[PDB]
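Trainee: My questions all concern the structure below.
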Amino acid sequence: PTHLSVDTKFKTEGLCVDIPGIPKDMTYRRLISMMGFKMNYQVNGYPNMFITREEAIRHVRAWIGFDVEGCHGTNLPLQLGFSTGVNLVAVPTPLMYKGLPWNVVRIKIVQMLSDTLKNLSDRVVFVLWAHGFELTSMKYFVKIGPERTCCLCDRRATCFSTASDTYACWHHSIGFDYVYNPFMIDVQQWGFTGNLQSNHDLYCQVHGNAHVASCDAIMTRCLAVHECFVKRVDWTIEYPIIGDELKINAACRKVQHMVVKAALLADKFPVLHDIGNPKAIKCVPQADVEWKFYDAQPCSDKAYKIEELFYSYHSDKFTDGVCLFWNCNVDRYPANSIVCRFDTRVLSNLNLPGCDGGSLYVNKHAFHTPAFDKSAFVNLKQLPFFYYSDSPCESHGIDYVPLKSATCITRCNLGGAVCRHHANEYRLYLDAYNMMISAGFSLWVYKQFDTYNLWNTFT
Ligand SMILES: CCN(C)C(=O)c1cccc(N)c1
Ligand SMILES: [Zn+2]
Ligand SMILES: [Zn+2]
Ligand SMILES: [Zn+2]
């Protein structure tokens, strides 16, 4: 039970306005045949065009919402909309394109999908709210067959070319005209009452309905993301490495250790309240401070209300010492905080668009993150870059240009000249810091934080 059986029933009620007379009793096998595709009894890695909700979740990076609206059915122009915001008009002869024949539309579909997906996934999963026209339009741009590899590399083939009779992955498909072995899922099979807009609007106010196909495609994928990553959360699902995951996560751990260590040295807090992940370890194990942990899993719907996290009767006094909120997203941080908050607006291959302004951050695991909000940081200030170190000035064991920096807080810099070891460590730390910032993480601190207080920690 890993793939979706072609003999599973498909509820057809949502299809009967575009396809009147459609049988109520329908399997995926009969639906695929009706869509103009022939599976030929093939045991070659592609058992069904449609996939399970569990397979869709493992391949969330491949999700592309897709909707087709009858502009005027073999005789009428169709408006093809995608969750990329693209609308194409295909004539049978928010970007809006004029009507063109299928032979040129299919070229655009392949280019659009390849550019969107080459750095995200080895496939495409068309996410539908199936009414009929989208299913019957697939024969005009989709070819199916056995699982194949790219002509130019070892990746699985996602595109086909009728000009050269060859196959390509998303990276090598320039000039290709057919989508090859795509996957799809109909959200209407999950059990909903009412239309797409009424279900989407229950959870999201950011996607409006401009009455175009791409608006529906966007809403469909958003509703699917809400169902699979907001109301349902699965942290047992692992996702492959597609970018800087390892470096970003290592940088996050380095910056956390640096910032907390310096805050403890500068303001000598007697107690630290570490609010967040229940599997957390002390980021500064050698610190004197009374370290107290409070469990809160990453919120995936709305940011935690600080009143619920702290009140209703613990140290009780969160006002004592400092609070560390390392990726624990709250509505309004208290003034005595050290905060790392992911900015959902950041563009990257790890950060996918989400529900209600939120984003789906996929780095080893999938984390739906509530929308970034600047008002959460009103009691704090942005944490400035700095490098602090009390380690001995000693090289041990990469050429050198002397480092001059006001933010290298070391004994050598206090003494007037940065040593080679602390210059190498400063540059490595600055690289880790810039990686984490560009990855989308933002850092905030209590207003009284001042790196000038670190210089006297060397006596
Ligand atoms: C915004 C995602 N959250 C809540 C994290 O804690 C996280 C997840 C994966 C990687 C990293 N570095 C951080
Ligand atoms: Zn390739
Ligand atoms: Zn939405
Ligand atoms: Zn030094």
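Residue numbering for chain A follows Swiss-Prot; the residues present correspond to positions 5949-6020, 6027-6047, 6076-6295, 6298-6381, 6388-6449, in that order.
In case you wondered, yes, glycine gets a Cβ from its N, Cα and C as well.
Sequence annotations record features per position, and here Swiss-Prot assigns active site to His6193 (among others). Per Swiss-Prot, Mg(2+) 2 binding site is recorded for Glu6017, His6193, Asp6198. The Zn(2+) 15 binding site annotation in Swiss-Prot covers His6182, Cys6186, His6189, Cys6204, and the record cites experimental evidence as its basis. As annotated by Swiss-Prot, S-adenosyl-L-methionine binding site applies to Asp6256, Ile6257, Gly6258, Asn6259, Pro6260, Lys6261, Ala6262, with the evidence given as sequence analysis. Looking at Swiss-Prot, you'll find the natural variant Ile5967 to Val noted as follows: In strain: Omicron/BA.1, Omicron/BA.2, Omicron/BA.2.12.1, Omicron/BA.2.75, Omicron/BA.4, Omicron/BA.5, Omicron/BQ.1.1, Omicron/XBB.1.5, Omicron/EG.5.1.
Show me how these features fit into the structure around them.
Mentor: Note on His6193 (active site): other Cβ atoms within 10 Å of its Cβ, all shown chains, come to 8.
Less than 8 angstroms from the CB of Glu6017 (Mg(2+) 2 binding site) sit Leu6032, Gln6033, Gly6035, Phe6115, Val6194, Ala6195, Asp6198, each of them six or more residues away in the same chain.
Annotation note: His6189 (Zn(2+) 15 binding site) sits in a coil segment as assigned by DSSP.
The Cβ of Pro6260 (S-adenosyl-L-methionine binding site) lies under 8 Å from the Cβ of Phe6275, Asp6277, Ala6278, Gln6279, each of which sits 6+ residues away along the same chain.
Annotation for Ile5967 (variant position): same-chain Cβ neighbours under 8 Å, separated by at least 6 residues, are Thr5960, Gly6114, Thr6118.
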Trainee: Measure from the CA atom of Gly6258 (S-adenosyl-L-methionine binding site) to the CA atom of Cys6204 (Zn(2+) 15 binding site) and give the result in Å, rounded to a whole number.
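Mentor: The Cα atom of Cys6204 (Zn(2+) 15 binding site) is 27 Å away from the Cα atom of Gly6258 (S-adenosyl-L-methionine binding site).
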Trainee: Whose Cβ, among the binding-site residues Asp6198, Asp6256, has more other Cβ atoms within 10 Å than any of the rest?
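Mentor: Per the Cβ count, the most surrounded site is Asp6198.
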Trainee: Please report the Cα separation of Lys6261 (S-adenosyl-L-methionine binding site) and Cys6186 (Zn(2+) 15 binding site) in Å, rounded to an integer.
Mentor: 31
Trainee: According to DSSP, which of helix, strand or coil covers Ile6257 (S-adenosyl-L-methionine binding site)?
Mentor: strand
Trainee: Around the S-adenosyl-L-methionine site recorded as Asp6256, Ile6257, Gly6258, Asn6259, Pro6260, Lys6261, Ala6262, what other same-chain residues have a C-beta within 8 angstroms of the site's C-beta center?
Mentor: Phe6275, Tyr6276, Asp6277, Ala6278, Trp6310, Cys6312
Trainee: Consider only the binding-site residues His6189, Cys6204, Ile6257, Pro6260: which of them have a Cβ under 6 Å from an atom of ligand 3? Write none if no residue does.
Mentor: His6189, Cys6204
Trainee: Provide the number of Cβ atoms within 10 Å of the Cβ of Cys6204 (Zn(2+) 15 binding site), excluding the reference atom itself.
Mentor: 24
Trainee: Closest of the binding-site residues to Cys6186 (Zn(2+) 15 binding site), Cα to Cα, picking from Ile6257, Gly6258, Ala6262?
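Mentor: Ranked by Cα distance from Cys6186 (Zn(2+) 15 binding site), first place goes to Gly6258.
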